[PDB]
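Participant: Dropping a structure here in structure tokens format, bear with me for questions.
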Amino acid sequence: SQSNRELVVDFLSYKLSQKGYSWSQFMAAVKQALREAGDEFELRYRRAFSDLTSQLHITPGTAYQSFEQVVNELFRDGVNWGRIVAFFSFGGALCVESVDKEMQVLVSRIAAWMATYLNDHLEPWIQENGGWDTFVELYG
Amino acid sequence: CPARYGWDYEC
């Protein structure tokens, strides 16, 4: 059970932190840099971000192809870290729209679409461009 | 990449 290991890591991280120690997982710093980069993006690029987010509205009927086509425009002539942050913020905005319209069910699906798009399209660029460690150093 | 968004300028 992946599940059981996760519960154990959560408890031990809590207990160590409660004693004034710090036991961070390898993806801890990546997560934090991404939250901060996404916040800064949405605050810096309100106009461009709105234009991005207005290009797609997710309904129970939407397929991945529709999401992929809009994200493909974002990366059509290649990848940079700024565009990767835009892709996260864009997913975020689609999830918020979904929940504003009481379609909470769509959040899971958007998460799977984002994970697929990362795996197929962005992870190979990231592994040739210094890994998520380079992102943390650039944005964290 | 060719700069098309304001965030491409920081790269």
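Numbering, chain A: per Swiss-Prot, residues 2-27, 83-196 in sequence.
Each Cβ is built from the backbone N, Cα and C atoms, and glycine gets one as well.
Dumping what Swiss-Prot says about this protein:
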MUTAGEN   A:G138 to A  No heterodimerization with BAX
MUTAGEN   A:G148 to E  No heterodimerization with BAX
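Help me understand the surroundings of these features in the structure.
Facilitator: All protein chains shown were included, and the count of other CB atoms within 10 Å of the CB of A:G138 (mutagenesis position) stands at 22.
The Cβ neighbour count for A:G148 (mutagenesis position), using a 10 Å radius over every protein chain in view, is 18.
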Participant: Could you state the whole-number distance in Å separating the C-alpha atoms of A:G148 (mutagenesis position) and A:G138 (mutagenesis position)?
Facilitator: 15
